[PDB]
Amino acid sequence: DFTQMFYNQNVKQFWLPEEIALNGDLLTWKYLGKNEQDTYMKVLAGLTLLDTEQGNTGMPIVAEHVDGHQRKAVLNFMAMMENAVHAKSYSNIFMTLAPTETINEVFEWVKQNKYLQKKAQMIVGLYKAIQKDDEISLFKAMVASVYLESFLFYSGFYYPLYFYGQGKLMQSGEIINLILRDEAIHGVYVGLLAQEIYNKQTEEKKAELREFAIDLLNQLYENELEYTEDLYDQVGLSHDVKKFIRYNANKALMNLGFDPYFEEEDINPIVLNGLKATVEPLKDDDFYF
Amino acid sequence: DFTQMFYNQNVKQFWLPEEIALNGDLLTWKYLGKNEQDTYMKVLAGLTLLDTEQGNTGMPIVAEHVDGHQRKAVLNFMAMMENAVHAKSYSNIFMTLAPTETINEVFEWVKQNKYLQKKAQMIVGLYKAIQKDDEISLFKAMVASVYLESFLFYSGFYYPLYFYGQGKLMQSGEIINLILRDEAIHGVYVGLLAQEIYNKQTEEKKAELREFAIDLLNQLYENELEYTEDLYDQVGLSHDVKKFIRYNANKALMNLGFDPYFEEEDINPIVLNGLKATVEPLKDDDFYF
Amino acid sequence: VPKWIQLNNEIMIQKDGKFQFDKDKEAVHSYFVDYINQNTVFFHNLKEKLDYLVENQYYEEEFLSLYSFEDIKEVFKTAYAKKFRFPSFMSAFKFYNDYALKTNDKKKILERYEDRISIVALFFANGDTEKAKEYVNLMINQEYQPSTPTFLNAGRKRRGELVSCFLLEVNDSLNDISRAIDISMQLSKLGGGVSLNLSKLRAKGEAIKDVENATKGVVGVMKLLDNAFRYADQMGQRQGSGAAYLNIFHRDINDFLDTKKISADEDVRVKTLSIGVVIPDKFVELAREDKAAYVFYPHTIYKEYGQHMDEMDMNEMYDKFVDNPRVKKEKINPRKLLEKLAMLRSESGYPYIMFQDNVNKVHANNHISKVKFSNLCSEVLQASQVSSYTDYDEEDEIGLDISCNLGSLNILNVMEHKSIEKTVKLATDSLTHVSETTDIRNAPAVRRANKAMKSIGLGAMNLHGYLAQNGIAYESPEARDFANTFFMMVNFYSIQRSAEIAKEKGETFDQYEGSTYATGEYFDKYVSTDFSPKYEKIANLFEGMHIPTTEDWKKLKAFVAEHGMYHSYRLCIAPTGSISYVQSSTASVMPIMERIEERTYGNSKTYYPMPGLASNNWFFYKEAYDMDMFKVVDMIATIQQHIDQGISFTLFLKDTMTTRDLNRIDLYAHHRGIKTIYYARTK
Amino acid sequence: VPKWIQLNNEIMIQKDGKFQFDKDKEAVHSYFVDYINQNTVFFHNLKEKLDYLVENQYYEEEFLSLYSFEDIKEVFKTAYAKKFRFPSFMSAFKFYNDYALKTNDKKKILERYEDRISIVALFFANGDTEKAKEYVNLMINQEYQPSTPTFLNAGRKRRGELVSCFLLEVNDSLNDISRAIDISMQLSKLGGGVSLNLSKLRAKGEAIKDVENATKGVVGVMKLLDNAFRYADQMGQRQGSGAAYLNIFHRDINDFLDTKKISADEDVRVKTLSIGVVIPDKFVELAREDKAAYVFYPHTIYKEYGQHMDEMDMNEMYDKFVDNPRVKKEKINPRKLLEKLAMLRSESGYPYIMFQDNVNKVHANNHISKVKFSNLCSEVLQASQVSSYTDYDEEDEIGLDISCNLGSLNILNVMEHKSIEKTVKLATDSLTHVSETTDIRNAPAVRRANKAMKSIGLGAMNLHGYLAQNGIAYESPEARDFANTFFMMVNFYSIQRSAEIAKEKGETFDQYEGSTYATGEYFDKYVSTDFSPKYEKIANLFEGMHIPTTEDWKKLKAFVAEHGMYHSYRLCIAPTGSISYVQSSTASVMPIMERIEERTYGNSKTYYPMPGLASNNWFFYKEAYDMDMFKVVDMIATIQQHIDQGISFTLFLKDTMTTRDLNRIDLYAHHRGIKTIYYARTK
Ligand SMILES: Nc1ncnc2c1ncn2[C@@H]1O[C@H](COP(=O)(O)OP(=O)(O)OP(=O)(O)O)[C@@H](O)[C@H]1O
Ligand SMILES: Nc1ncnc2c1ncn2[C@@H]1O[C@H](COP(=O)(O)OP(=O)(O)OP(=O)(O)O)[C@@H](O)[C@H]1O
Ligand SMILES: Cc1cn([C@H]2C[C@H](O)[C@@H](COP(=O)(O)OP(=O)(O)OP(=O)(O)O)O2)c(=O)[nH]c1=O
Ligand SMILES: [Mg+2]
Ligand SMILES: [Mg+2]
Ligand SMILES: [Mn+2]
Ligand SMILES: [Mn+2]
Ligand SMILES: [Mn+2]
Ligand SMILES: [Mn+2]
């Protein structure tokens, strides 16, 4: 009942980072403190890693196991967006704002950062555990994918949105909003596929799947807290970002058909502000009136 | 040396089925004989069936085994074009020209056809034989992929190009020309990835891979001749189609860095009308003599 | 999102099944309560403001020095006494984003609407305080609007030229081509749109110094001009805009047209160079009779006859060209060429169409020259003489290059004030002043023609707005009756003002004695046909205003015979792109494209309803695409019969209609006397 | 296939393991007994031939009218008395395909080699029968070869200009840019290669009258010039060739270089305009010390100091530019810029490299101006003053735009005849005549510089041919000793002829008094150092000829001080591309690219062996790519020490070597005093 409308929405949302000129951010970037620039680079690098694996591994593997040519076409399109559009856009931002050495250093930093490695290990592990014709392993990977789309990106998205909302780094911010618009529909779509599998189960099996989903969310959440503190303490925003990731965790649960898990909190209003023609021959009668 | 350049060319060639209005083809379709309509339907179904294998298996399997983030992104983009753009385009052409019952029957016929099946299963067999961390099996699959993209499609493309060059079925011919333009670049790109593997091999292993490629080409070519007579004798075109197959076989070989196999031939004019030195840093003391 | 933008977007939100048009007014208030007043620089008195603007190189000292400070203060007080309020948010937004003077840092507003109007009036009056107050009352009543160059730049030291329409004749030589490129660059630097006639240039495959197949044709010249216009782009502010006109009997006409095809290669297509095609009546006759036509090599014709192909009447010269063995020509199908024109206009809106004989059968200055081409907006139609730019240290033969002076009457505001005569005469005086104060030191023929011809273009706008707010359909015969009467009065008072200026200054335009004004032929249709309204509704619309009769036209003809006419050309209807927003008016005499237009500024959306749009007049504000193009052609021809120059006439087509329909509209325009066709905008 | 084609292809068919070089001779015989003699047009006598060529607008009658027909007959008889025979098929083929005069339809041959030489000699002599015979003997012996423009066009009615290269200075203004485009088109129409110095143009992001970030930089002017050269392409016969030169300290230097990158976008890529980079010693010093350098905005420097950035010495003003806050600059890595230069030269052979300090440390006319750029072949290095092209109706300040006439000595034929002095003096006289009869009516600075500087270029060809045919390795120290002695003799006799012309005409070149010729500084190294051969073999090669000593140089210095010099510049070694075929000579002073070159003409293929190639001198004809580029640099520096202008120095590189090797070669060239580097041709 939904794939065709998602197909149409995904293809109509198609974009490339080159559509957005980035040289306009040069001055507001220059004006940020060293702490702010550091957090910003690292935040986008963490996002780049997530999209790299979502494009290389997550979306293609889910596409392989989901039945139906139209469902596969949507998932293939989403996969392309992840690595050919989203992951690449971050390099466009980096290449504009930062010198090569700072770019090299931040990519080295992703490799050695323990929270980023842990979250990649956990998510990709679940993708690679999918067994052919085994719907339960597929469900588990789809939960992981929804958590990546609708929860894990948000510790990263906070900062570009926070600046966009203050009228700073607005070209980079425009790119990020386009990425976010895509991930929102990706999270909903994968969520609907996960619910399909969940709804086939006995009540006993469903109870276990909810346990899996909640245990996984809590494990990812605890790691994300440490990641958030590590990045945001130097810019004074860790508590604010934490509220934002809890907000989005609830959206991820809802995408999976589950009740919200965290209590509602006031999000920084700045971040909320951050959101050929047919041819006929001429007759002799067309020359007279 | 080449992936970013191909990335650029691929994304700038992006298109959607909806861009070409198909209904005006009915004004020339109605004037074709039964044999012409039959051949066209059968050719179209042949292309559709082969392209589906490439979208569901060929491109995604190669993307899975190739190392490199940028290569995986380009390959993902190509897989997207197969599944999201090409497959919808073929379906659109069919739905415009034939009623539902006729489409189902043509696909039943072509699905049972000996020559279409022989080539489809030969290609799919090589994709299924790729082994993790075995570059030889990957190379063999890449050869199969290049043969599909740059050679096997062309016994089929001939007919729409033949009409397109005569002013018949111009809307569907425009679509086919866009598809063909994508398959050409797909073949060239996968060809470069195959040459990379080939160049890493010993001289004895190279000779062995050359023998594999020529042997495979021979098997496919002999089946193409039979496929060609089966479809085109009823419309009197087989001689010219055979010249077009050999010409495209030579292009496929050149994509794989191999010499042409067949002598140069001229192509049907109607179908024709349709159609760095090593950077080494200065080490100082190079300024003193 | 700012408060005024929310109030503007609340228009689309429907209450009781109706658009909240009145909310737009509230938006304006917000746009002034929240933004404009906060960012407007205020001074203790006008003396301090004028001193700050003059000292900081914002204004010019010369035009302000002609008045005492008391007179300038009185003019400003007259401007502010109206208490003018922008009726829509987009009017104020467009003025304060495009025309209001801002500081060098572009964060503060130095000029209000009244300040800009007062400055333009003081510049216009040239030292007359009463004339300045008259101009202030004219512009604050929004009866007359100087063009974007004049309105934006009048009285400003950091400014471009007040003229932005330039027509250049290019002679068939490398020296002339290089000079044309240079002049195009200099005029684009001044901020003007440059149109070049390429018909005199010899076609591709012609001889240079008796060596065969040497000429690159007009396409290489178009590539050079396109590069020149890309380079000269108003100091990197706007994209350099240029137009090239070629006669349809020039052999390069296909390659010319091929420059606008999407399939054209990079060495063929010109992207920033608009193209227009001049179509003589002979081509239309050949297409009508389906006889195969001939496209001629201009240099062979020049060698055989001593005159350029576009300098002689093709109606009497075509048979002689065809029968002349020494004239080289190529066979073409005129109907195929017409279909190619229609297809190209469907794809990209190009080329502009100039019906040469439609222009020249009513041209008053055919003795000086026949109108061979039009401007970038395809509404300037004037006599031009080519210049012979020789080698260095050799005297050039300077000809006439067209540069007319733009200004538009607001038909709604003019007619509701019952001031057609006063507005037309004051606009003519302002246009004369701007033409006299224009001095271009890098375009010799433009300067010479400005000094000699003294040609101005007085346009009109808000025709559809006025008709819709008065319960008149744009396609109705009553609308055409109103246009006929209104523009006949505009022509009458423009001619009267031109003759009065000629009598006062004692001088006419150069070669006036040979014009149809001097011989009285121009007034023929005016001394025999009465242009009073034939409908009672239109007559009641014109109530309170004297409508010139045949006796009045005879008196005007005698007055012109006795005193002459100061301006060679007076009236031309320009598109009026952005000034129509500030004046809260519909653009030009064209019908509206949309009832409410949606625009994206920055990352925000904005909504502009057409002026005076409501539930009662929603039906009368018919969109242009929904209209019958034949009736639009009829209205434009009705207006054109009273306009000496052309009218920027854009065709509005649906995606359903084919190239046959476009060709039919073009041929009906040719039949009805339409001089130029501007654009083919497909919905 | 033709018989001569088969005979020429028979060279590569080896007999007894050796090439059949003698077969080449047979080919020429065939080429004459089957094609040339049949396709030639014979007359009853010379009178009918001259009359037919004069009335049919083949020859100018003015230069022939200065001689009685008896004198012309005597000159032609002197030309034909030598019984000149082309020793190779390609020599005759190249002459009769590129330089022999043909009919209007190009079906027959009107000019033989002797006829062409006689006509050129009669044009050179300007009415002197004995001088005409001297020129005939000089050219029929092939001791001297006028450049392709002069040799091809002398005495022809349908001729172009005799000057090969033109160098234009472009001032930083729109008027100057447009004038430069016009002059470039005019000179490409005349057939000459045009070089433009873009270093005075302000960089991208500069202010045009107080509006900042407005300029398009040198890349926009580059695109304009590229389109101008594409349009003016010698009437479609030879592709229009232009050169742009930019100082390496210009801010646009990267974008400049990005015009030649193979990955450049179409809006930046320039394909018909060669690029050259002028590198002062300051840049090399900064790269050597690895200190980050600064590229500068020319307009800020001009505003602060009143002079252009390239108008003053960067070696003394770079620190002042850097420490000046009113000067705008960008940080660059000079070593990265050098690596980019090497990579660009490896990929496409561009840019040309001009070591400005190497040019100006021995430049004799630094008082007039420093040499800021080179020509399209990077061998013309002369003082130029920029012109101030003002607005229309304003007088232009005409500067000096470089232009010199090319002529090459055939080293083998000159030394075989033991006539260095006579050949040099006669060539200087011929080049002086070519300069005197050159009058360009559309390039004012070029005309003024030709009239004032009187600069000529006397080159040399067949250096490698002479060395290989005499058993001397091109890289050997003996070859460099020969080059030193021979070019010191050439410089001595060129200076002597220039001083003699100045004495006989009573006039020197403009501003000669401030030159190093007038002060005697130029002769310093010639009055203290002896340039006689240091090897016995070279001294024997120079036997029968008086090698000037320090006493002869002192006498010449005194003679110059007493009488002055007629020519500001005398010697420049051009590439001599296609005219070297006719002379049976190796191209310029460069080493041969290949021993036997396979060239495809029509559907046939021909093999040209190097002149004098045989079994005994096969290894003396070492290919340039196999040679050490450092020893070639040593040879070029040895020649350059005696050449006042530059030498077109092409680098011959192997594919195996890296960009670091290219950078090392460039830095060694700069260290050794190489003025310019022409091309980086990779095998
Ligand atoms: N629609 C509008 N068009 C133009 N200016 C406006 C508009 N609305 C407000 N302004 C500006 O804001 C000022 C405040 O106008 P407001 O509607 O508050 O009342 P007012 O009686 O006109 O005020 P004031 O004492 O300023 O004359 C106006 O004087 C004017 O400068
Ligand atoms: N290599 C060559 N270079 C120039 N001209 C040549 C050459 N070979 C032949 N010719 C021309 O063709 C003619 C053919 O004559 P050829 O050289 O065979 O000897 P010939 O008849 O004995 O007379 P001669 O040698 O005295 O001219 C020559 O006289 C000359 O005009
Ligand atoms: C007009 C124009 C100039 N330029 C650049 C190229 C010229 O080298 C440079 C100088 O132009 P100028 O012709 O000297 O402009 P100007 O004299 O009015 O300004 P200024 O007083 O500052 O000299 O400006 C552009 O890049 N684009 C343009 O459209
Ligand atoms: Mg001429
Ligand atoms: Mg200037
Ligand atoms: Mn993503
Ligand atoms: Mn996603
Ligand atoms: Mn496909
Ligand atoms: Mn494919």
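By Swiss-Prot numbering, chain C shows 6-688, in order.
Structure method, as recorded: electron microscopy, 4.4 Å.
A Cβ is built for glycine as well, from the same backbone N, Cα and C atoms used for every other residue.
All chains included, 32 other C-beta atoms sit within 10 angstroms of the C-beta of C:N380 (active site, proton acceptor). Per Swiss-Prot, active site, proton acceptor is recorded for C:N380 (among others).
Here Swiss-Prot flags C:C382 as active site, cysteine radical intermediate. In sequence order, C:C170, C:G198, C:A579, C:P580, C:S653, C:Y683 constitute the residues six or more apart from C:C382 (active site, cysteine radical intermediate) in its chain with CB-CB distances below 8 Å.
For C:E384 (active site, proton acceptor), the count of additional Cβ atoms within 10 Å of its Cβ stands at 28 [all protein chains shown]. Annotation comment: Swiss-Prot describes C:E384 (among others) as active site, proton acceptor, evidence class similarity to another entry.
According to Swiss-Prot, the substrate binding site annotation covers C:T153, C:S169, C:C170, C:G198, C:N380, C:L381, C:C382, C:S383, C:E384, C:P580, C:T581, C:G582, C:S583, C:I584, on the basis of similarity to another entry.
Cβ contacts within 10 Å of C:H255 (mutagenesis position), excluding its own Cβ and spanning all protein chains shown: 26. Swiss-Prot documents C:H255 to Y as a published mutagenesis change and attaches the note In ts-A 73; temperature-sensitive lethal mutation.
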Q. Do any residues at least six apart in sequence from C:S583 (substrate binding site), in the same chain, have a Cβ closer than 8 Å to its Cβ, and if so which, in order?
A. C:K99, C:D103, C:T153
Q. With every protein chain in view, how many other Cβ atoms are within 10 Å of the Cβ of C:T581 (substrate binding site)?
A. 28
(Q) If I take the alpha carbons of C:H255 (mutagenesis position) and C:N380 (active site, proton acceptor), what is the distance between them in whole Å? (A) 19
Q | Rounded to the nearest Å - Cα separation of C:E384 (active site, proton acceptor) and C:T581 (substrate binding site) | A | 11
Q: Would you count the other C-beta atoms found within 10 angstroms of the C-beta of C:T153 (substrate binding site) for me?
A: 20
**Q.** Max pairwise CA distance, angstrom, over record-listed substrate binders C:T153, C:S169, C:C170, C:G198, C:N380, C:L381, C:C382, C:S383, C:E384, C:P580, C:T581, C:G582, C:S583, C:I584
**A.** 19
Q | Other CB atoms, at most 10 A from the CB of C:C170 (substrate binding site) | A | 26
Q. Secondary structure at C:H255 (mutagenesis position) (DSSP, helix/strand/coil)?
A. strand
